[PDB]
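J.: Handing you this structure, nothing more for now.
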Amino acid sequence: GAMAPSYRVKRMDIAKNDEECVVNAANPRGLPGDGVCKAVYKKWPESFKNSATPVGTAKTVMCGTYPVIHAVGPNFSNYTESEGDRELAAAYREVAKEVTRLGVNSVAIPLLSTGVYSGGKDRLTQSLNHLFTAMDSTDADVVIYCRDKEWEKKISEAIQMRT
Ligand SMILES: [Cl-]
Ligand SMILES: [Cl-]
Ligand SMILES: [Cl-]
């Protein structure tokens, strides 16, 4: 575990993370995809061998010894708000299990279902609160990666508000 487990947020490409493993905002079919998923495919393409996994689940594949945790959030274009909310919470619970199993001291994580899978809605708070629900009982240092300047400020505020 980390000596004083923390949450942090950085505004940069999660492919450049400084953590012991990465969570991919994966599609169910293990395809290169778009956004975070394409950056992850360019950086760790070896991790997409047999990475396909259903919605609401996480599947880890090693790139050398570097673990890539493929977490499949729901696409809110296809799911009802209710069912999508349940699957988005479940994906993060499976990320917490994998992070624990791997014995890492740190993890780089994007906000699942907030980009192309958002169904055109702002899901920062929804996705971040499910991240916290899952990760709060883990002792890894969590570093959240985002690309938007206003999202960085809002994520930072939410982290600092609970300290
Ligand atoms: Cl960058
Ligand atoms: Cl997304
Ligand atoms: Cl963002």
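FYI, residue positions are counted from 1 along the chain as it appears here.
Just so it is clear, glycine is given a Cβ too, placed from its N, Cα and C backbone atoms.
Not my notes, these are from Swiss-Prot:
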MUTAGEN   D13 to A (Swiss-Prot position 1343)  Partial loss of ADP-ribose 1'' phosphate phosphatase activity
BINDING   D13, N27, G35, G115, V116, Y117  ADP-D-ribose binding site
MUTAGEN   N27 to R or Y (Swiss-Prot position 1357)  Almost complete loss of mono-ADP-ribosylhydrolase activity
MUTAGEN   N27 to A (Swiss-Prot position 1357)  Partial loss of mono-ADP-ribosylhydrolase activity; complete loss of ADP-ribose 1'' phosphate phosphatase activity
MUTAGEN   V36 to E or F (Swiss-Prot position 1366)  Almost complete loss of mono-ADP-ribosylhydrolase activity
MUTAGEN   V36 to A (Swiss-Prot position 1366)  Partial loss of mono-ADP-ribosylhydrolase activity
MUTAGEN   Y117 to V or W (Swiss-Prot position 1447)  Almost complete loss of mono-ADP-ribosylhydrolase activity
MUTAGEN   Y117 to A (Swiss-Prot position 1447)  Partial loss of mono-ADP-ribosylhydrolase activity; complete loss of ADP-ribose 1'' phosphate phosphatase activity
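Are these features on the surface or tucked inside, and what touches them?
T.: Long-range C-beta contacts of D13 (mutagenesis position), restricted to its own chain and to partners at least six residues apart, with a cutoff below 8 Å, comprise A39, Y145, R147. Mapped onto three states, the DSSP output places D13 (mutagenesis position) in coil.
Around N27 (mutagenesis position), a 10 Å sphere centred on its CB holds 21 further CB atoms from the protein chains shown.
DSSP assigns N27 (mutagenesis position) to coil in the three-state reduction, outside any helix or strand.
Under the three-state DSSP scheme, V36 (mutagenesis position) falls in the helix class. Cβ neighbours of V36 (mutagenesis position) (same chain, under 8 Å, six or more residues apart in sequence): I14, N24, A25, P110, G115, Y145.
Look at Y117 (mutagenesis position): DSSP puts it in a helix.
Here the Cβ of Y117 (mutagenesis position) has 25 other Cβ atoms within 10 Å, regardless of which shown protein chain they belong to.
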J.: Please report the distance from the Cα of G35 (ADP-D-ribose binding site) to the Cα of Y117 (mutagenesis position), rounded to the nearest angstrom.
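T.: Cα-Cα, rounded: 11 Å.
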J.: Measuring Cα to Cα, how far is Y117 (mutagenesis position) from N27 (mutagenesis position) in Å?
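T.: Rounded to a whole number, the Cα-Cα distance is 10 Å.
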J.: Just checking, which of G35, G115 (binding-site residues) has the fewest C-beta atoms within 10 Å of its C-beta?
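T.: Relative to the other binding-site residues in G35, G115, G35 has the fewest Cβ atoms within 10 Å.
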